[PDB]
Amino acid sequence: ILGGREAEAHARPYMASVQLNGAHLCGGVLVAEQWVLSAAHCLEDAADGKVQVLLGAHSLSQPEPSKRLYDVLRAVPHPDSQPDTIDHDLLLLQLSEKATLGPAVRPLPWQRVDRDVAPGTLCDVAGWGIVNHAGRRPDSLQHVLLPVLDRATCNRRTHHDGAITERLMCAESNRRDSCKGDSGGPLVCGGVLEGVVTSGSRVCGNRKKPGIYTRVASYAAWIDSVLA
Ligand SMILES: NCc1cccc(NC(=O)c2cccc3[nH]c(C(N)=O)cc23)c1
């Protein structure tokens, strides 16, 4: 997160750190007792490495009673996702067993009504991604409140030039933004999961390149099929 602050420890119990060989790689969101939603581009070129999900965490390195690293039984990228596109950038990870729930580990209700979030709605995005242009990684969870950018402004030639489909949403990227290591994390609006961070457009903190988030309501049938 660029231009954010340190999050209140365990105040976002749905927050997951998706790891590869013991290192934070991507953000994630606990959507059911045994399922973590993330971005498909995260699993890209990971084929061989060990993927785990860390739940109940604030600090990536320090011991916390609620912290628990889970192994992954199944990694389910969206069938229509592809390395060279920003579309269908979703991944579902099935934990080895149901997560032990509590005040610091809880799934987040997610949006099932396929209608746009109002322009300007303030949404929360959290992550352990880079915090400056040099690439400094925070040990603890960061967050920023970002206003939703209307799709038409986002689709301007000066911005993402028609790449924002009805299945994608934007949020302002002026100084405050999600960045590398924040992909797969949640965009939460009015206490409900609305979007998943995509690294589709890679630049961070440039207002002419808004943040792109995959709309979970647009993939409601896919999420339900995988969990079934
Ligand atoms: N709000 C904009 C936003 C949100 C989330 C992530 C990103 N930017 C990246 O993730 C990124 C950046 C640079 C090199 C990179 N290399 C790779 C890689 N090999 O996976 C990713 C990146 C941008």
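Just so it is clear, chain A uses Swiss-Prot numbers, and the residues here are 26-253, in order.
Cβ atoms are placed via backbone N, Cα and C, with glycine included.
The domain 'Peptidase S1' annotation in Swiss-Prot covers 26-253, and the record cites sequence analysis as its basis.
If you look up Swiss-Prot, you'll see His66 (among others) marked as active site, charge relay system, on the strength of experimental evidence. Long-range neighbours of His66 (active site, charge relay system) (same chain, six or more residues apart, CB within less than 8 Å of its CB): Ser106, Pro108, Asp114, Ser208, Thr223, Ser224, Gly225.
Residues annotated as active site, charge relay system in Swiss-Prot: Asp114 (among others). Reduced to three states, the DSSP call for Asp114 (active site, charge relay system) is coil.
The mutagenesis experiment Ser208 to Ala is recorded by Swiss-Prot, whose note states: Abolished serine endopeptidase activity. The secondary structure of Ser208 (mutagenesis position), as reduced to three states from DSSP, is coil rather than helix or strand.
The active site, charge relay system feature in Swiss-Prot is assigned to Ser208 (among others); the stated evidence is experimental evidence.
Cβ contacts within 10 Å of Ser208 (mutagenesis position), excluding its own Cβ and spanning all protein chains shown: 26.
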